[PDB]
Amino acid sequence: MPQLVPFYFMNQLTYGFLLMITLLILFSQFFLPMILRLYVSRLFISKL
Amino acid sequence: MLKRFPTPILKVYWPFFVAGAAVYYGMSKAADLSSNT
Amino acid sequence: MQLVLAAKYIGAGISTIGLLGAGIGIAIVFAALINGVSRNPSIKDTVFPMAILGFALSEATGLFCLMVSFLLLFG
Amino acid sequence: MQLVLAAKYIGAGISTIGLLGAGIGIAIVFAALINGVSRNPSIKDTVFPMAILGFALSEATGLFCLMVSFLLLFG
Amino acid sequence: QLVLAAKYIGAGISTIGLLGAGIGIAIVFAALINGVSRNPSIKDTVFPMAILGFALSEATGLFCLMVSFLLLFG
Amino acid sequence: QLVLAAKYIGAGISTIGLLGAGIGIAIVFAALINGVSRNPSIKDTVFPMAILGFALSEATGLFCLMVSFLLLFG
Amino acid sequence: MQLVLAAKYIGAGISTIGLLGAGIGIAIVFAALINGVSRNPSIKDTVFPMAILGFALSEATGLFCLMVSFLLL
Amino acid sequence: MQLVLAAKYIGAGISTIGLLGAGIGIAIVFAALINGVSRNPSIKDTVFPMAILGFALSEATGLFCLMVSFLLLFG
Amino acid sequence: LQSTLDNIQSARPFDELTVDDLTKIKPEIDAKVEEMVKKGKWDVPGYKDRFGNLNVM
Amino acid sequence: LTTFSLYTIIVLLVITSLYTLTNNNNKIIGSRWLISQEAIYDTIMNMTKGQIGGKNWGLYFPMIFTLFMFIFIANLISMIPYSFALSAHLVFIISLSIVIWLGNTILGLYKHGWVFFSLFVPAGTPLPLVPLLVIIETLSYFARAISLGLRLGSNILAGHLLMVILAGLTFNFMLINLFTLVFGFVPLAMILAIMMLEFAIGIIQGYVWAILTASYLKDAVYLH
Amino acid sequence: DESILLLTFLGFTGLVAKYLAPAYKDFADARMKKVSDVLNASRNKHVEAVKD
């Protein structure tokens, strides 16, 4: 059916792939190591 | 809080990114082909 | 024409048949849950999440059929 | 016209088929309820609310199907 | 004309839904007989639950049947 | 336009293939719950095996769905 | 023309029905695998090759139906 | 003319339905194999040729359906 | 030791404190976090042995 | 630009707020809001440690985390009544799925050579049926290509469409004379039950994607 | 049509405020407490050692 066909496909996909790369880096460099700070700090308190 | 710690696994995600570029380009051509329908 | 609008309606009717398999499916998962819980007693902490998971996927097959039914009928 | 109006009724009839699966589904849930309770004598307090979940979920598939039958029939 | 023919045909097709309920009731009653034969004594508790189960299983078939009448008369 | 009508018919028929897979999925998960409740401890090995089985059973249904889309889009 | 092309699309639709049997079949093999393995424990390594063979054969029936669909299309 | 070509295609589609029963059948024989080997731990050497035999016979039924499908399709 | 006890008395978080201050007093915090990101880990070993592991199934 | 572009921006900013200012005083005890993103962290640590072994699981832990979190957030945001779907734009979900399938295939070829093709003999079998089991392993391997995406896309799309169709129908049900507006609440409650279900299958689908493509990475990292 | 979706969402938030918001309060509190207690225990543990 033509209802699931926009011709705006490349528009959709461009903004879409921009969001994915952004979230991936954002987690990976920033927010994942920031959780790891809580964990490691808790374990250092556990040691002391 | 927020401090940048390098994740060297962003360059381990090279096969994922190569695939992403191919589909990105391919959808440009697909969009052009469907607008001629 | 008359035939095409008719064909949307007919094609939709046929599409609805697909749902029955999911319906029975959902019940089978819940049966297995009830059997399992009565058999073990205490398995439930792991198993209740597993059963909900199984429910969801059985349901999803139904949703595929349902969405196709809508697609033909409504456009 | 005559064909389109006809198609409402025919398409609805075909749609009504899907309902059978939900009926069987409910039977499977209640069968399992009985089966479990006969094994334990005592599982029932946990199992009865679980069974109501299974009933509702299986029934829902039937209601979606019934909705489509009405959408075809009534418009 | 075609509309009249169509409703008779459609009424036929809708009746098939009842098929599942006819099996359904038996699956509940089978489990009742199996359970009580297993326990000798579950039945006082189990029988109310079984009648609830019977009603619900039949009820789905009745939805098919009321649709069948909406087609058949309508 | 007979072809367009027919496309919609062929699609309708295609959903029927999906029903079998819907049951199939439930059967795999039923087996999971059954096995796990019998053993307890098997679960950690078996849950991956189950996930594989889910995918394989699902794939047959995917084919039925894909043919539905192939008709639908034409 | 119209009728023949129409018939191809319809016939293809009918062919999908054949696949459903394979779908149920595959599930039965895996269900059996889980049951067997949970019953024995230790059988699993022997059973897993047998299971793969059984999976393949069940799938194959569906495949035959699928290629017939392709012929009609 | 058109009708005869159409009919050949229709008949082929219908014949494809026949195969499904064989599909389920093959699985059932293998299910028994798995259950048997887990039941005995040691049945496998006798039972494996039995399983193959049962497979072949079940498969053959589907094969008959398939050749009739081709026969109608090609003419 | 009197001084050590006193040092513990006038500073002792268990109410809440910045993770930055624990990092500041022990740069071991940043060293371990960096080493774990470099290693390709996100499990802190021992964290789960006296803190949760928050999962259901 | 496009409506789609506008809601992708909303997703990015929502995810930023969950770590940037979840805490007050950058707690060592952890804020009550931050308990949610701890539980998510731990169950995905234990999920991708759960599937893929080695210390290599932590090498794919961000990838599995942003595939979790994207779908987890986008099956709450897309369920807002007037919010414009990104997941019912199937072309984004399916494209991402094909990308991941190719990025598994390329990773597998790169890491494990032409003995990557040992993935498609997954068991010793009689020699005349060694090739059969390659054909219908490779067939199932790119059935995994479209299965992963199309499952999620259909569920979310179907949820919105089901809800809207019944909503349009229940408007005209209440328009029937007032004895029908008595018991006009029972279909409204049905739509509520459906909306609840769309959240459920949305959180479940976020887990199902991420466990299945944890299973696919298990296959890719360890041959077979 | 679309106002029905907003009415259901409002009802959903009603169920949330009834059931989920106290449950999540209790859940978050419980975990937070457990963490706090472990941390304070460790602090206690080293204070004992000083006294020894």
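In case you wondered, yes, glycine gets a Cβ from its N, Cα and C as well.
For H:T46 to L, Swiss-Prot lists a natural variant annotated as follows: In strain: DS400/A3 and KL14-4A. DSSP gives H:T46 (variant position) a helix state.
Within 10 Å of the C-beta atom of H:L53 (variant position) sit 11 other C-beta atoms, taking all shown protein chains into account. Annotation of the natural variant H:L53 to F in Swiss-Prot: In strain: DS400/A3, DS401 and oligomycin-resistant mutant.
Recorded in Swiss-Prot as a natural variant, H:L57 to V carries the remark: In oligomycin-resistant mutant and cross-resistance to venturicidin. Following the DSSP three-state reduction, the secondary structure of H:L57 (variant position) is helix. Within 10 Å of the Cβ of H:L57 (variant position) there are 13 other Cβ atoms, across all protein chains.
Using a 10 Å Cβ-Cβ cutoff, H:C65 (variant position) registers 22 neighbours. According to DSSP, H:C65 (variant position) is assigned to a helical segment. Among the natural variants that Swiss-Prot reports, H:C65 to S is described with the note: In oligomycin-resistant mutant.
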H:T46 (variant position) versus H:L53 (variant position) - Cα distance in angstrom: 12
Give me the Cα-Cα distance between H:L57 (variant position) and H:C65 (variant position), rounded to a whole Å. 13
Between H:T46 (variant position) and H:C65 (variant position): CA-CA distance (Å): 30
